[PDB]
Amino acid sequence: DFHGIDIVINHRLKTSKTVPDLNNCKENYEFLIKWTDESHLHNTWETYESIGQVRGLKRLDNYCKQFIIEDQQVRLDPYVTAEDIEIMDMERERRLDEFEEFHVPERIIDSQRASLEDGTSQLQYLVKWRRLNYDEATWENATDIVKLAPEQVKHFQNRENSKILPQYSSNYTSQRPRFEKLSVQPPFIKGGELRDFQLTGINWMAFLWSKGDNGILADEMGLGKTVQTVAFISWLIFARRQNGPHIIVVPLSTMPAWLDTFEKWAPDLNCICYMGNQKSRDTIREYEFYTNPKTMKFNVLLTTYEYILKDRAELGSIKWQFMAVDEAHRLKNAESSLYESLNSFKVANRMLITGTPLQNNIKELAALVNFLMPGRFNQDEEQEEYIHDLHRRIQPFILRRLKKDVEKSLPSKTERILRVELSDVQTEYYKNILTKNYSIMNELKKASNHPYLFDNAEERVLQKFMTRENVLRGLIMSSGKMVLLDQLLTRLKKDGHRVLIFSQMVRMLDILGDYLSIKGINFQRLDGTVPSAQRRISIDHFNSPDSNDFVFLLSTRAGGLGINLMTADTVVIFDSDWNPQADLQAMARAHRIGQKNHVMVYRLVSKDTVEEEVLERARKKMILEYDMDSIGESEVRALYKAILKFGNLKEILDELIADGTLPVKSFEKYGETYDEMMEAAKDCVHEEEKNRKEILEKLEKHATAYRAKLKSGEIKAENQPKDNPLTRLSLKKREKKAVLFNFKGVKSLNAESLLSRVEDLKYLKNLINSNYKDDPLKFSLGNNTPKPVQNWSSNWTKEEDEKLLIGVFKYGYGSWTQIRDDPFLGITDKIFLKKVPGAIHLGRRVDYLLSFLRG
DNA sequence: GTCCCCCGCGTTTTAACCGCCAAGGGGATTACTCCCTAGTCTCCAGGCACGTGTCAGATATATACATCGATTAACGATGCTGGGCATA
DNA sequence: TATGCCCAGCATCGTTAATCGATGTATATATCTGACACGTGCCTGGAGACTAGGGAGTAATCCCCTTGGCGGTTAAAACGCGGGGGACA
Ligand SMILES: Nc1ncnc2c1ncn2[C@@H]1O[C@H](COP(=O)(O)OP(=O)(O)O)[C@@H](O)[C@H]1O
Ligand code: BEF
């Protein structure tokens, strides 16, 4: 709640030497300081004497110290070169790129109208910013959000209008509907077009979904397995009416990719994922349900694997029906916490999208069999029968679509091995370790390709004297993979290719980080240490067509974790990571469909070592490649309110039923009840006129009979008789009754408001649609000025009359709960419940505006 | 910085120590026999692992009843305000 | 023509009644997990039964060791006095 210093944004000078001290930073430089408990849009250039003693001051002292050292490294040092200027100056634009992303929103979480100190109540939005966790979500008023990013406000209103709550979802658990194998594509792909095997896979998932069974999508990496999942979920929600919540577990590295693809292909569905640790959990819990002792405002989310094990009570207390997972190789063993954790969620159908090798161990395939079908089910001689029965037994429940059907638009594939010999350092480090001197088992396998893995190893090679070229010279010649890697790297640099290096050891990545940095090679690492905010900037920087990073380092599990590289084509592997097909899936992050200049792969096989035996063992595990017509009282009243709000409901009834008011009935019954209500209304008005005119005639006869006795002189003039036909006739002219009729128990139903409501709403639909159909925010009236206000505590002009009809045109009459919360009108502090703007007091004003426009 | 409880030291008072002799309880040795143990067999039922089963608590869950919160349609009485009718 | 007089006209205030929805409270039912008792099956580590032998019981004798009593010197414990130096605040 305190207004202290959070972080530092930018820095410059305030008043327009060898080393500026802190005093020069006080009386000579101003710094852009970001305050805590506040958005990044309130950054002010402050120093020390302008704010005084405030909470938090050491951060700016350390930042100013790094700025002093930076100034000592820009032009106040005789040892600086040329690349150091581009690096130190590159950090400036780097921090600017990491700070400008906090000013643009990305999502509006909630929208609660809070009161101020002057008594007014303004609607503030829970703004979510870009490249930031769910924390630090500040409330911003609706007076400047619509003036900066209207797409987030319009989409935020679209999430509330498109009511896809689970209470509207169908319940085909007792009987599945008739399924039809489609061939075309549904009009929901707004991103791009699809081929044939995508729609075939969708027809397979929906083909098996109608039978109450689950399958495994085992296609090739790159055939659009993510798009088929989003299209299958969207088609299942909007087709089979399955708007219920669907949990899709996605790793944290691929979560932003699935968010961008999900919003790019299906923008009509929200994608509120689950990230953070503590406060973000409170954000997801406060956004999950309402503060009451069951308001489902979500459906599709993304949960990381660790977030499942960390939070089992929050996710386990919610019902689910569909489960999707990318890279489902984590379920290799049936004795893990994730395997028993996913089986605890009461779901209905599952779907496994992965390509794990189900041939090296039977517990993997069997684990994937009993994972979705609990109950279903060695020697080399009986293996032909075991796979002869299990093969065709599992074929109807698996998709095996090879890449041979998509090679018509893909470049050729090739791979060349390279048996690299050892050197003298690898000989002494390969023989002298298992003797006497040390200076257990896996350390030899790790040191079978690079000696620099301990401590007493760099000073042993350096037999002379700080130098720089001698260290790198003694570093490249220590192993053959460095000399051959530098020669092949130079050969690829003579033409122009994007080369990748996949390594298992995390220390070798740092060794390459110290070797490639001296040679002037711009690159960026990617392992399991940096957070998503950094690796996402690195990958988004590598995907640029003008990127100068021709080398991009990865890892094994982190390298083949997810996402993809489109501009990469060359994949260099130091050694096999002790896993079959791990190299195929590792090259799958670069060798993809978007690549056009082919793919060249070099495997640095260590000759006469220990990795060739592991490679042979990996080849051994690779050769195996085998009531509807019933309308109750609440339906008559709710339908009557639907007529009072929307009028004619024979054209947008599908939108007036899915809102949650009208139950699931037949449209013909709504049409018949509507025709009977309107017909009985018109007939009741006609009878009301035929009888009312007769009553008026009787009051004219009795009134004349009273006047005949009044003009004679039989009535005293001292007291005027109030009980005469004249008074009851005058009160009959100003009668306080309406055309009422009881329809099927429901009493107090007016017929004039229905006809006049259809006329007013019809004149509004034809008036707005007959002039501005695709731009309702540009409708005008001209010179038609109605009567002024009657003592109102707010300014009201013609613009309020023009924008006031927009809310009635969109939401309808009587829906003042959405008009006061609409930021596209400007009447935020002009609609209340003591006060002048009332509910019916303004509605009758709208009726006066419509009656004024009709005349 | 103060006060009084220990050490050092001379003399007064008790009992430890050494020498001698006595007497008998109790420990040390021995011989014989007889109960109690290790050793050896057979047997299982005691015990170990595990599937199967209804009952403590705990968690909702469809259904019904009672009590408001708040909203909207309806009714009693106008207040200037607008649109026309008899007089300066 | 301007100024008081007749006839509507919506919004001002207040009050009644029907309705959707939230809150509180039962009430019999369908899961959830955690079992402790039983029967399933099997091992044999105990029980059961018998033998054989040598330890330990006891009894009968021995003689060493422990307790006792006594009296003479001769050091030791006991006492006090006095004042210094360590405890304690
Ligand atoms: N239907 C499609 N049409 C065109 N391109 C597609 C389609 N589906 C996927 N892609 C391409 O595939 C890339 C995404 O890869 P993706 O299939 O999501 O990886 P994964 O193997 O994790 O599913 C995108 O860059 C996109 O260009
Ligand atoms: F093969 Be995908 F990129 F997971």
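All positions are counted from 1 along the displayed chain.
So how was this one determined? The header says electron microscopy, 10.0 Å.
Heads up, the Cβ atoms here are built off N, Cα and C, so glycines get one too.
Taken from Swiss-Prot as is:
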type	residues	note
MUTAGEN	A:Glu38 to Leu or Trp (Swiss-Prot position 220)	No interaction with methylated histone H3 'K-4'
MUTAGEN	A:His40 to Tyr (Swiss-Prot position 222)	Confers interaction with methylated histone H3 'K-4'
DOMAIN	A:103-168	domain 'Chromo 2'
MUTAGEN	A:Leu132 to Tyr (Swiss-Prot position 314)	No effect on interaction with methylated histone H3 'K-4'
MUTAGEN	A:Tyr134 to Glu (Swiss-Prot position 316)	Disrupts interaction with methylated histone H3 'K-4'; abrogates histone acetylation activity of SLIK
BINDING	A:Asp219, A:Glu220, A:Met221, A:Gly222, A:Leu223, A:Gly224, A:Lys225, A:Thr226	ATP binding site
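Location within the structure of each feature annotated in Swiss-Prot.
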residue  : record               : DSSP class
A:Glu38  : mutagenesis position : coil
A:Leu132 : mutagenesis position : coil
A:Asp219 : ATP binding site     : coil
A:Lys225 : ATP binding site     : helix
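Within 10 Å of the Cβ of A:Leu132 (mutagenesis position) there are 14 other Cβ atoms, across all protein chains. Considering only the binding-site residues A:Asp219, A:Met221, A:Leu223, A:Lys225, A:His40 (mutagenesis position) has A:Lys225 as its nearest partner by CA-CA distance. A:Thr226 (ATP binding site) sits 37 Å from A:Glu38 (mutagenesis position), taking the C-alpha atoms as the reference points. Only A:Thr226 of the recorded positions listed as A:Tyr134, A:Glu220, A:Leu223, A:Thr226 bring a Cβ under 6 Å of any atom of ligand 1; the order follows the sequence. Taking a Cβ distance under 6 Å to any atom of ligand 2 as the criterion, the recorded positions A:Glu38, A:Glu220, A:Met221, A:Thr226 reduce to A:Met221. Counting in whole angstrom, A:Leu132 (mutagenesis position) lies 28 from A:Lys225 (ATP binding site) by their C-alpha atoms.
Same-chain residues at least 6 positions away in sequence with a Cβ under 8 Å from that of A:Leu223 (ATP binding site) are, in sequence order, A:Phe197, A:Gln198, A:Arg401, A:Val406, A:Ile593. Here the recorded positions are A:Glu38, A:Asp219, A:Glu220, and the one with the most other Cβ atoms within 10 Å of its Cβ is A:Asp219. A simple way to gauge crowding: the CB of A:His40 (mutagenesis position) has 20 other CB atoms within 10 angstroms, across all the protein chains here.
There are 23 other Cβ atoms within 10 Å of the Cβ belonging to A:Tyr134 (mutagenesis position). Taking the Cα of A:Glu38 (mutagenesis position) as the reference point, the closest of the recorded positions A:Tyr134, A:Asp219, A:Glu220, A:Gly224, A:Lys225 is A:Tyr134.
The two recorded residues, A:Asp219 (ATP binding site) and A:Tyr134 (mutagenesis position), have Cα atoms 34 Å apart.
On the backbone, the CA of A:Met221 (ATP binding site) and the CA of A:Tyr134 (mutagenesis position) stand 31 Å apart.
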